[PDB]
Amino acid sequence: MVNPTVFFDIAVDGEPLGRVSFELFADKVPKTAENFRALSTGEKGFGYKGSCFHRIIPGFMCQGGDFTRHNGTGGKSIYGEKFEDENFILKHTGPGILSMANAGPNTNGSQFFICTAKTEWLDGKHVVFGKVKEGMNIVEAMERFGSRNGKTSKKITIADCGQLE
């Protein structure tokens, strides 16, 4: 079978920016990939639609997925509780990597980041579960609204999201 693909339609201060799509490595990290896929479709009744990228650091990453508190302090997985680091097979190889944010071992929720550089120091600490497929330029455009401390200068939202194919 085939790894799922999901998309995010991004907006900046409500104005459309573009679409970013991702391959989810369900072949390597099925549990992690499924969480992100389900939160993208909204099939459990909650997920990423309408949420924001609250922390963006140019040259580093864009982070989002806190759909409950909108600031890095919230979010939840589809598993009724934070969940474990499934494995660290996949590495932070370069721009476009999709990896889970966490607050220490086995604390995955819904927060994630999209790398804009190779972030090898996170290997073995954050679970890598996907990669941008199309629209890396859109992520580069988003990145320009970040700053040193991560605060964004315009509100970057996931206007729509779902599963492709």
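Using the three backbone atoms N, Cα and C, a Cβ is placed for every residue, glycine included.
Annotated domain 'PPIase cyclophilin-type' per Swiss-Prot: 7-163, in sequence order, evidence recorded as sequence analysis.
In the three-state DSSP scheme, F60 (mutagenesis position) falls into the coil class. Cβ contacts within 10 Å of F60 (mutagenesis position), excluding its own Cβ and spanning all protein chains shown: 16. A mutagenesis experiment is reported in Swiss-Prot for this position, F60 to A, and the note states: Loss of ability to stimulate MAPK/ERK phosphorylation.
Within the same chain, the residues at least 6 positions away from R69 (mutagenesis position) whose Cβ sits under 8 Å from its Cβ are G75, listed in sequence order. Quoted from Swiss-Prot, the note attached to the mutagenesis of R69 to A states: No effect on peptidyl-prolyl cis-trans isomerase activity. Reduced interaction with BSG/CD147 and ability to induce leukocyte chemotaxis.
In Swiss-Prot, a mutagenesis experiment is listed as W121 to E, annotated with the note Loss of peptidyl-prolyl cis-trans isomerase activity. Taking Cβ-Cβ distances under 8 Å and a sequence separation of 6 or more, the neighbours of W121 (mutagenesis position) in its chain are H92.
The Cβ of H126 (mutagenesis position) lies under 8 Å from the Cβ of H92, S99, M100, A101, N102, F113, each on the same chain and at least six residues away in sequence. Here the residue is the original one, while Swiss-Prot reports the published mutagenesis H126 to A with the comment Loss of peptidyl-prolyl cis-trans isomerase activity and interaction with HCV NS5A. Loss of ability to stimulate MAPK/ERK phosphorylation.
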